[PDB]
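Engineer: Input: one structure, supplied below.
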Amino acid sequence: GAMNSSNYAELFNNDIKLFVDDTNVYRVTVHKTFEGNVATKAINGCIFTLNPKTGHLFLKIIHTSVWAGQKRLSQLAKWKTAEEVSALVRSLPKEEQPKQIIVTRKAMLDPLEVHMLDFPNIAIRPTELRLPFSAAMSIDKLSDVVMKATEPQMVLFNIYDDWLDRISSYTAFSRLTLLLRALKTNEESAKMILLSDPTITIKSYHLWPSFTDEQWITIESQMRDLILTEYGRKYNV
Amino acid sequence: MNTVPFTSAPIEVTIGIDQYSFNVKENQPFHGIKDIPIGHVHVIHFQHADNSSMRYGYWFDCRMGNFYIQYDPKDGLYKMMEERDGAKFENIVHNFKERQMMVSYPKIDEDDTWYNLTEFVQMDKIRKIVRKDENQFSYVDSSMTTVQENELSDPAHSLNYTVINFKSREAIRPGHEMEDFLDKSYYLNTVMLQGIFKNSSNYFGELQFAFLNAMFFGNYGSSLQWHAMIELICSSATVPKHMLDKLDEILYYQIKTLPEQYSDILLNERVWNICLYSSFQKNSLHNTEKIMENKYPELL
Ligand SMILES: CC(C)COC(=O)C[C@@H]1C=CS(=O)(=O)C1
Ligand SMILES: CC(C)COC(=O)C[C@@H]1C=CS(=O)(=O)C1
């Protein structure tokens, strides 16, 4: 059923699973028209499809041309997401296909279930966790590839860089969700924390800086402080 | 005008005939029901005084044979039987009619309620939903499960309603996923009407039979079937105009006949609110919407 704090270790067992987050599929800027009305302009989006055990990121870029001439775009975006996830699964070898797909928003359940009717043994699950995957577009290299796309495209990154060489997937996911929660709560401050020290660089084939184990502890501490602060600045406490 | 005689009434029982009912006391001199209108199916149904558990009954059509009721003390119920000897039946029925031991089917001449509830219901189709080919009449009770309920356990005692499942490959064309799920017209018109039922009359017959089994026996899977058949029409953008107008009449008389006190359990709030206020046909069921709003405004 629903994935929550109680069954959290299931994410890191050996049953293949994917999170699917659709919060950046349909993106717009709202602006005024010459007549003084309001209109939207779509920008490129992405489906965020993530294996939490391995760090695999199947980033399907949603080019604005997919919306051309379509109505009810927020509804269509859920079905387009489900179409692309189903296509990804069908593209994967049988032994690589997930046994479960966890959607981060319950409105994805029926679209995904219907597109996956051909896969009755793949469980489609909601979650009670409030995951911060919307902040994926605060990762500079992901934002860059999405905005530069001139056509539909799938791009494949590991969102954990090389962390699994040194830490477990539970700890890697905890680090990832902490980083993304911070970027979501105060993006400027979070990026200041991550890049303040010029001697620590991001490898060309990586998304995050090449911190030592000790530096990650410092970084992770600074991110918790940020989230607690903002929670202070927010509610005044 | 036909007659369903009773050998006796050895246990106290509330007897229903269509939308009517009466109480019979233990060993009361009751010998049956006369003046039953020819031309319609009918249902005779039973609720024992000592165990209100298990409403049960029989669907029949007097044009298809001479049917009688005798209590079986071993199986503990009133059973319908067919009497093959036409001359025995004529002589005994007459004798009982002469002793005024029979209740009269109490139809008001102005009253089309039963016609309106059974307009498309045919015995031949009932006997395909309720499979017991050695009898010309069909037994139904409160507990019988449907074929679809059993997929989600005795097949011989099941209600073989047509399976409707909105998240099924039958309902969803590959490559038309969003289209077919949000507008069920292809599932209604091609799969179900053209393919399975052949015409809207057979579809409405099954819808009306499902409602009547829900109402008279509290049969939960029948209620599920009735609502699914309503929702499949309401969720289709493209429905023949004659079907919409007929559905409105069908549902009107069903809502009119429902006991006010069973509305809480026989009516699914989600389906009705969706059908009357959100669906493609939200503006096509004027008679049904008006009676629902005046009779059951709480549900909405
Ligand atoms: C799409 C098909 C080739 C499957 O490919 C993969 O799964 C590659 C992994 C996915 C993301 S990653 O971490 O960059 C490596
Ligand atoms: C004992 C007698 C006075 C009452 O017995 C019956 O009425 C049983 C008959 C059997 C078939 S039938 O003809 O439909 C009725």
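Our numbering is plain: 1 for the first residue shown, then up by one each step along the chain.
For this deposited structure, the header notes the method as X-ray crystallography, 1.5 Å.
Placed from the backbone N, Cα and C atoms, the Cβ positions cover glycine too.
The note that Swiss-Prot attaches to the published mutagenesis A:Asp21 to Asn (Swiss-Prot position 1853) is: Reduced growth at 30 degrees Celsius. Strongly reduced growth at 16 degrees Celsius. Record note (Swiss-Prot), mutagenesis A:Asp22 to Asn (Swiss-Prot position 1854): Reduced growth at 30 degrees Celsius. Strongly reduced growth at 16 degrees Celsius. The unchanged residue is displayed. According to Swiss-Prot, the mutagenesis experiment A:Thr23 to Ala (Swiss-Prot position 1855) carries this note: Reduced growth at 30 degrees Celsius. Strongly reduced growth at 16 degrees Celsius. For the mutagenesis result A:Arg105 to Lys (Swiss-Prot position 1937), the note given in Swiss-Prot is Severely impaired growth. Reduced growth at 30 degrees Celsius. Strongly reduced growth at 16 degrees Celsius.
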Engineer: Cα-Cα separation of A:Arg105 (mutagenesis position) and A:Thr23 (mutagenesis position), in Å?
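Structural biologist: So the alpha carbons of A:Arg105 (mutagenesis position) and A:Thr23 (mutagenesis position) sit roughly 8 Å from each other.
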Engineer: Measuring CB to CB from A:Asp21 (mutagenesis position), give everything in the same chain under 8 Å that is also at least six residues away in sequence.
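Structural biologist: Non-local contacts for A:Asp21 (mutagenesis position): A:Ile47, A:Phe48, A:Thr49, A:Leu50, A:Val103, A:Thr104, A:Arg105, A:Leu131, A:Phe133, A:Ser134, A:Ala136.
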Engineer: Comparing the mutagenesis positions A:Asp22, A:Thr23, A:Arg105, which residue's C-beta has the most other C-beta atoms within 10 angstroms in this structure?
Structural biologist: A:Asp22
